[PDB]
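In what follows, a single structure is set out as structure tokens and then discussed.
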There are 2 protein chains.
Amino acid sequence: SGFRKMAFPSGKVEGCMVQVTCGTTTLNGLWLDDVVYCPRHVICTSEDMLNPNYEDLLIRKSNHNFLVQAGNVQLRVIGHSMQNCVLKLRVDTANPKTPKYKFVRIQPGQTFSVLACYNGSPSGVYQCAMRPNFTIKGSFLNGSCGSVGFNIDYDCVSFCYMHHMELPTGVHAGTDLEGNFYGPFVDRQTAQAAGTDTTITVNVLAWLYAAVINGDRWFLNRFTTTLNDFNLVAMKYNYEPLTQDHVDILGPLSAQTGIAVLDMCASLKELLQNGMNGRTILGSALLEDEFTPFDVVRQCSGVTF
Amino acid sequence: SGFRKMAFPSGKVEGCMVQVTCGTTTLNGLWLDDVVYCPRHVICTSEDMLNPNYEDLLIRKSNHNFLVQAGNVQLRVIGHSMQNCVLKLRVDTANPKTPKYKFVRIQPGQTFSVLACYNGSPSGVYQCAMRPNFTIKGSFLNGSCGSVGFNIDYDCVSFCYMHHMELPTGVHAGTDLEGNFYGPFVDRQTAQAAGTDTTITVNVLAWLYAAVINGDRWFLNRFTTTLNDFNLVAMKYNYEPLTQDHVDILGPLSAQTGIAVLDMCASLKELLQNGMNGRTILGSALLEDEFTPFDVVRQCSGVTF
Ligand SMILES: *C(=N)[C@H](C[C@@H]1CCNC1=O)NC(=O)[C@@H]1[C@@H]2[C@H](CN1C(=O)[C@@H](NC(=O)C(F)(F)F)C(C)(C)C)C2(C)C
Ligand SMILES: *C(=N)[C@H](C[C@@H]1CCNC1=O)NC(=O)[C@@H]1[C@@H]2[C@H](CN1C(=O)[C@@H](NC(=O)C(F)(F)F)C(C)(C)C)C2(C)C
């Protein structure tokens, strides 16, 4: 019993974190095989970042301009190229600690662990959801860029995020491992706005099932609702519309508890309309939307790696 | 910016986890040097746990009765001894992945990372605080016993917890690596309840400094209180008494922000008596007490390991 925000064990990702320096700019890189992937703004100075032309900045750079440090060891960069907002550095050797991996582009609502690093060294690990407005609510300081987000499926590390920047409202933005930004953001030091953030509805229901499995059941009612009737109510509260696909994803949790998805929606509707009245759910006074249906199943059935 | 509950990178602890089976009872062990530490109830059958005579049960157990598995390799147990509630199985092979380590007993209020395991394999990582009632709010299932709590001091791993049991309200209990339980709990399936919990006041104040550091400054007021006047209000709300040692520990946070501890106490008093007025602090509608002042400093400085 008990329910916590839980990150994947990070040992496999730790063995891939290196330090990338270009001039006086230092950040992190991800060493897999003989390639190191890092944000392309490692080539900028403080002034370049206001309006960079990465193409010309990179032309003025050659192999001896990039220092890659793995532990106490310098890695010889024997090639470089630019793929979207990510820089690929060909190094003299393959990472002996390279795990089985893939690069994936995640959907909004999906979660991943972030291994926050500074100077190629791991500082901490925390769980993050890709918000519907394509930002994450993380914890990143100067030099954190290059820190990656990932998921583990038994032995395989699926990398999905690389940190690049922080937006005005304290939220964070970055790219997939191909350099494509999540959202309408650019790697330029200029005011940019993230859209209005909505609540991931399928995730709130998933967390309500986790609360039920843990014995937190005060919010359950003997009422029912239709999918349309629930959506008409929830949308006034800035909740994402719930679809038949989302109900199919909630199925294993529904079957395990014996509470139909639309029965749980009637409890969620009541919580939005009447509030929580000083009560808590899994120790929280707000409805939590950063656990996916899979995160609940994984935690409640002890999936190991 | 951004303040998140963060666990230590788990790589170092991952390499120390093994599986320990005795008869039909299977759980996790911690392999350091040529010794495997695990909870002593691994020798118990399902009926023994109601009223176990450990001294007697262990006398009827031999080295050959303990199966220890490190990956696909079975380790030969060449000796054993019972230290309080922990079993120490001497194996014929030192763990080549043994990091620099120490065993410590933590105090209530101090935090640690839990690497949760099943069958000797890591499933996830999260941060916990030793509550004033000596329980922890974790997430553990059947077979999670022997999973450990740890802190990392750059290169040294301080092991401070080993999971043994779960109490009625979904809260957990365990021992230090000497087998001594935190709290008044015993390792027997008998009626036990955690004493009424209190809020860790120094951790709440450290969390408000983290809020000011990140921009949430709405709760700051012109008022100032004494230590005595603060403590008379905290006790009403079930808060731990704030001592001069707690005030001294808060010193680095107070100096970085230029806000006196007793000026932050007036902010906390106002918050306890009159509420949060519909506002959040660091994305939370409740006052968080699981970040110690060292966690706030570590995260806000980007300390690496
Ligand atoms: C990479 N190490 C940092 C990480 C930032 C620093 C503070 N916390 C973070 O997440 N990335 C940057 O410094 C990027 C980088 C230039 C400026 N920058 C920003 O994150 C800035 N943000 C923006 O200009 C905005 F709002 F558009 F996102 C900053 C104001 C410094 C937070 C580049 C090339 C975008
Ligand atoms: C270790 N593998 C498990 C972890 C438990 C199982 C359910 N969730 C957990 O955290 N430990 C146990 O099964 C221990 C073990 C016997 C009984 N047990 C308990 O934790 C039980 N609790 C109590 O006896 C109580 F109420 F006193 F705290 C249980 C009812 C199974 C939760 C021993 C030797 C204590």
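All chain A residue numbers match Swiss-Prot; in order, they span 3264-3568.
This entry, so its header tells us, was determined using X-ray crystallography, 2.1 Å.
Positions of Cβ are set from backbone N, Cα and C atoms, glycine also.
The active site, for 3CL-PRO activity annotation in Swiss-Prot covers A:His3304, A:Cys3408 and is backed by experimental evidence. According to Swiss-Prot, the naturally occurring change A:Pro3395 to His is described as follows: In strain: Omicron/BA.1, Omicron/BA.2, Omicron/BA.2.12.1, Omicron/BA.2.75, Omicron/BA.4, Omicron/BA.5, Omicron/BQ.1.1, Omicron/XBB.1.5, Omicron/EG.5.1. For the natural variant A:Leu3468 to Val, Swiss-Prot gives this note: In strain: Zeta/P.2. The structure shown keeps the original residue.
For the recorded site, A:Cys3408 (active site, for 3CL-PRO activity), the DSSP three-state label reads coil. In the three-state DSSP reading, A:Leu3468 (variant position) counts as helix. Within the same chain, the residues at least 6 positions away from A:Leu3468 (variant position) whose Cβ sits under 8 Å from its Cβ are A:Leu3505, A:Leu3513, A:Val3524, A:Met3527, A:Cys3528, A:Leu3531, listed in sequence order.
Here the CA atom of A:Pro3395 (variant position) lies 22 Å from the CA atom of A:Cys3408 (active site, for 3CL-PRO activity). Residues within less than 8 Å, Cβ to Cβ, of A:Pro3395 (variant position) and separated from it by at least 6 positions along the same chain comprise A:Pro3371, A:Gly3372, A:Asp3460, A:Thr3461, A:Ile3463, A:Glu3503.
Mapped onto three states, the DSSP output places A:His3304 (active site, for 3CL-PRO activity) in helix. Other Cβ atoms within 10 Å of the Cβ of A:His3304 (active site, for 3CL-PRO activity), summed over all protein chains shown, number 22. Just so you know, the Cβ of A:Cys3408 (active site, for 3CL-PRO activity) picks up 26 other Cβ atoms within 10 Å once every protein chain is counted.
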